[PDB]
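Colleague: Submitted below is the structure of interest, expressed as structure tokens.
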Amino acid sequence: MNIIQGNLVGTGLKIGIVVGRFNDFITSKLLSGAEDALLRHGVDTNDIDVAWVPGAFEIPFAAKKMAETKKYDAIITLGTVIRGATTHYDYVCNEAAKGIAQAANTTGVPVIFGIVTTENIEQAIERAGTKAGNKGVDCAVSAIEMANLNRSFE
Amino acid sequence: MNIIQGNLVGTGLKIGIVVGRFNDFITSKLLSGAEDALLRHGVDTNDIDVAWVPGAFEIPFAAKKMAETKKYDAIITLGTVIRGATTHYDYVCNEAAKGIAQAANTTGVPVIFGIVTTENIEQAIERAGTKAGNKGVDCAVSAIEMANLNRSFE
Amino acid sequence: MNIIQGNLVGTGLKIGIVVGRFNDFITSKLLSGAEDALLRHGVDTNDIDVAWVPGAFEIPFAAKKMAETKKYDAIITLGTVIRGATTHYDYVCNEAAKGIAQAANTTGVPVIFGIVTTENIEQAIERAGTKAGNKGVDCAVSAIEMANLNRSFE
Amino acid sequence: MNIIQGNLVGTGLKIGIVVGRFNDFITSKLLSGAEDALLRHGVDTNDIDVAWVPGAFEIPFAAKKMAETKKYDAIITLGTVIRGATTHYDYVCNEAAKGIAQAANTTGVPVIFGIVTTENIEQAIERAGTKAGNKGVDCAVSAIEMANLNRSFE
Amino acid sequence: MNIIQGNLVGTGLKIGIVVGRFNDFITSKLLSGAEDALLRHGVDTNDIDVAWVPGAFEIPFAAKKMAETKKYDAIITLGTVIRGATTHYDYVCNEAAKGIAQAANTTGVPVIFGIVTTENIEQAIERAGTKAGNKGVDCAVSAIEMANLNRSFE
Ligand SMILES: O=c1[nH]c(NC[C@H](O)[C@H](O)[C@H](O)CO)c([N+](=O)[O-])c(=O)[nH]1
Ligand SMILES: O=c1[nH]c(NC[C@H](O)[C@H](O)[C@H](O)CO)c([N+](=O)[O-])c(=O)[nH]1
Ligand SMILES: O=c1[nH]c(NC[C@H](O)[C@H](O)[C@H](O)CO)c([N+](=O)[O-])c(=O)[nH]1
Ligand SMILES: O=c1[nH]c(NC[C@H](O)[C@H](O)[C@H](O)CO)c([N+](=O)[O-])c(=O)[nH]1
Ligand SMILES: O=c1[nH]c(NC[C@H](O)[C@H](O)[C@H](O)CO)c([N+](=O)[O-])c(=O)[nH]1
């Protein structure tokens, strides 16, 4: 068989990031994690644009617009939705993931899903640079991989 | 990295609001909350158009049409769906959130999701100007932010 | 602010109705409820077209086609899905609500969601002209409102 | 009001059927049920084309393509998804129902949802020609109705 | 009635495969299973292109692009999402299944859903070449069937 991959060399890549202000206590650590990860992989700090939106529901809207400028190789979406007392959590999470997916689809640009969806604050901290690592770092790496792999497609 | 934000200066913005009549006991307080929030942020009362629809299922329909007039910088959707004895709640909430999201998508205009979805009346009052604040106020602020941030995109 | 509403004057309106045969014991009472409601609001009986389909899954298909004829001001969908032993209920309800919503979306014509989704026969009778009123009547009224409000949009 | 129906006269109709091989122990009885039902309603055996696909996930794909040939008055989808140990069941059922619905939508041809989704083998047998009747027969009848009703629409 | 099938002769077919790196402990066995299955069915190893993506959320993106090249008769998606402590599982699985389905839809090329979604590692191993067989092998076979069946459609 013939293998098609994407290496982790970020040199020369232009990355766009959309972060939600909601739960910034967490998302900010996600953002910084992604930044460091990108830099240590060869991406130039100036080649990184970060756009802040109120909540995760907004993330798709910004992600699509940024991707449409065709100015980026990949887009990283960073958010943190923590469940509450109502089903609000459900809609925010669904629409976010739904839109983040269709953004990449209609845009052709890889849009990495980095929205942390937990039951409580602990699980959030758990995935923002603790026990489970930093989802932001994992997303940065995936962004790089997808950008490189995307060269192999047109 | 390069940051892209949206400040909270509402001066000069034109806002459209779609409110559901259903559970108006709550939604009306959401509406007034949004209005006051907008005014105190610099938005002119005359630059605010409010459209009433039966229920939340209708909100998407009106939100899309209002956004399509391209007459608004952002659109705020206000509603309150309180769970009952059947799964009706589920469809109304899903379709509302689904449509409110696609309205902004297909329209390019930010459409703020301000539909309160609770298990009971108490949680509704809780989020319409009590313990948890007023979702209407939060949406007004988000509308302003998104409108301003949207300038940075084309 | 500037208010945009829809009054309950049905005079001159042309209404289309799609009813599911499934659970007709209930849906028929929903239909007659809507009819009477429409008439008593000024709609002429001859300005009302009713189309019957097997079940609620079919409702969206007929609703979209009727709306596309642009012959109607609003479309009322009437159905009753009562939960059973399997998850069948789920798909029928979701697809119905999903399609009824997109019908109005793609058609520009208001399509009122009048599908009663209950756990048992009692809750169905409850919402078809008993304790909880008649969802058909509520839909007729919403249809009229949406039709009138729709004049304010193009 | 003016009633629009669909009678159960299958004479002259051309029906397409898509059956999943998965759980054929059940689906085959669904298929034969639909066949007999169609024949006894006036449909000519030669006017019936049956296409087999691996599982229910594939059904939408085949149903849309068959409908697109515009060679059929209605399309019957027959499948049986029985829940297992994982959530696999969920995705297969959702995508199936989602696609079978959009097939009719985008195609204009009625596509009858005849996918049996149960918790166990017993409920499957229950709906494939036992206690609860034969969903295949019910779908055949619905297919005929929808085909005839569809004449009333363009 | 007239039957339309797809035989299991892979000779001459060109297959594309998208595998997620996430849970590669399992997915790799899925991939090898698919490969062997394809070869033993007549597919030439050189007629098989494999593309690796970070996780299942990425699978749809790659599957659509590969399908769009119109260079393949069918596309096999291979992944393994194992549930964790949060609802993350839900979004990854839904979006994956959602996208893998729409890829085939919009592309016209069959895209086989081979994403293993389990509650634990054991059920994963169970479906990757143990008690329940190898989902990769089952997908390979389905890919071949769908490719052949697809000849019958335009
Ligand atoms: O990013 C998040 N947005 C949230 N807000 C929802 C949404 O993203 C918007 O802020 C607002 O709903 C209007 O669009 C959240 N909660 O409400 O809990 C959350 O946890 N995380
Ligand atoms: O906005 C709401 N709409 C509701 N009605 C449903 C829907 O919004 C429409 O009014 C009507 O269904 C026709 O589409 C609600 N309930 O039914 O409970 C509710 O709580 N909130
Ligand atoms: O309108 C309904 N249709 C139902 N049938 C589902 C569907 O509407 C179609 O009749 C058939 O599925 C083929 O399209 C129902 N149940 O099955 O329970 C139900 O409760 N209500
Ligand atoms: O028709 C069915 N297909 C099933 N397979 C899923 C799918 O239809 C495809 O065969 C395969 O997933 C690759 O597309 C089923 N299960 O897995 O249980 C089932 O119960 N019924
Ligand atoms: O294929 C998988 N991807 C997973 N990652 C999610 C997603 O596929 C992407 O890798 C990343 O979310 C950014 O798009 C998984 N988990 O997170 O558990 C998993 O179990 N399986």
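Cβ coordinates come from backbone N, Cα and C, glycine included.
What Swiss-Prot records for D:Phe22, D:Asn23, D:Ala56, D:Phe57, D:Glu58, D:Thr80, D:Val81, D:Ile82, D:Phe113 is 5-amino-6-(D-ribitylamino)uracil binding site. Annotation source Swiss-Prot lists (2S)-2-hydroxy-3-oxobutyl phosphate binding site at D:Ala85, D:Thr86, D:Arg127, citing a curator's inference. According to Swiss-Prot, the mutagenesis experiment D:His88 to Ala carries the annotation: 10% of wild-type activity. 17-fold decrease in the affinity for the pyrimidine substrate, but no effect on that for 1-deoxy-L-glycero-tetrulose 4-phosphate. Sequence annotations record features per position, and here Swiss-Prot assigns active site, proton donor to D:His88 based on sequence analysis. As a published mutagenesis entry, D:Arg127 to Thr appears in Swiss-Prot alongside the note: About 1% of wild-type activity.
Any idea what these are sitting next to in the structure?
Modeller: Of all Cβ atoms in the shown protein chains, 26 besides its own fall within 10 Å of the Cβ of D:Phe113 (5-amino-6-(D-ribitylamino)uracil binding site).
Around the Cβ of D:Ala85 ((2S)-2-hydroxy-3-oxobutyl phosphate binding site), a 10 Å sphere holds 14 further Cβ atoms from the protein chains shown.
A helical conformation is recorded for D:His88 (mutagenesis position) in the three-state DSSP classification.
When other Cβ atoms within 10 Å of the Cβ of D:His88 (mutagenesis position) are tallied across all protein chains shown, the result is 22.
On its own chain, D:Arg127 (mutagenesis position) has D:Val116, D:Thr118, D:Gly133, D:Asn134, D:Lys135 as residues at least 6 apart in sequence with a Cβ closer than 8 Å to its own Cβ. For the recorded site, D:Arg127 (mutagenesis position), the DSSP three-state label reads coil.
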Colleague: Could you tell me which of these binding-site residues, D:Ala56, D:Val81, has the fewest other Cβ atoms within 10 Å of its Cβ?
Modeller: D:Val81
Colleague: Ligand 4 is in the model; which of the recorded positions D:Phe22, D:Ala85, D:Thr86, D:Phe113, D:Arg127 have a C-beta less than 6 angstroms from one of its atoms?
Modeller: D:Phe22
Colleague: Go through the binding-site residues D:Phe22, D:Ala56, D:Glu58, D:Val81, D:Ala85, D:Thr86 for me and flag any whose C-beta is under 8 angstroms from a C-beta on chain C.
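Modeller: Near chain C - Cβ to Cβ under 8 Å - we find none.
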Colleague: Express the distance between the Cα positions of D:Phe113 (5-amino-6-(D-ribitylamino)uracil binding site) and D:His88 (mutagenesis position) as a whole number of Å.
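Modeller: The separation of the Cα atoms works out to 20 Å.
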Colleague: About how far apart, in whole Å, are the alpha carbons (Cα) of D:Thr86 ((2S)-2-hydroxy-3-oxobutyl phosphate binding site) and D:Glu58 (5-amino-6-(D-ribitylamino)uracil binding site)?
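Modeller: About 19 Å separates the two Cα atoms.
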Colleague: What binding-site residues from D:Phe22, D:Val81, D:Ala85 have a chain E Cβ less than 8 Å from their own Cβ?
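Modeller: Answer, by Cβ distance to chain E: D:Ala85.
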Colleague: What is the number of other Cβ atoms found within 10 Å of the Cβ of D:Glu58 (5-amino-6-(D-ribitylamino)uracil binding site)?
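Modeller: Taking every protein chain into account, the count is 32.
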Colleague: Return the residues near D:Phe22 (5-amino-6-(D-ribitylamino)uracil binding site), defined as same-chain residues 6+ apart in sequence whose C-beta is under 8 angstroms from its C-beta, sorted by sequence, else 'none'.
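Modeller: Spatial neighbours, sequence-distant, of D:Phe22 (5-amino-6-(D-ribitylamino)uracil binding site): D:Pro54, D:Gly55, D:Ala56, D:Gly79, D:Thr80, D:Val81.
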Colleague: So which of the recorded positions D:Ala85, D:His88, D:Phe113 sit close to ligand 3, that is, with a CB under 6 Å from an atom of it?
Modeller: D:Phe113
Colleague: Let me make sure I understand the span of the (2S)-2-hydroxy-3-oxobutyl phosphate site: among D:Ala85, D:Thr86, D:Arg127, what is the greatest distance between any two Cα atoms, in Å?
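Modeller: Taking every pair among D:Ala85, D:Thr86, D:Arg127, the longest Cα gap is 23 Å.
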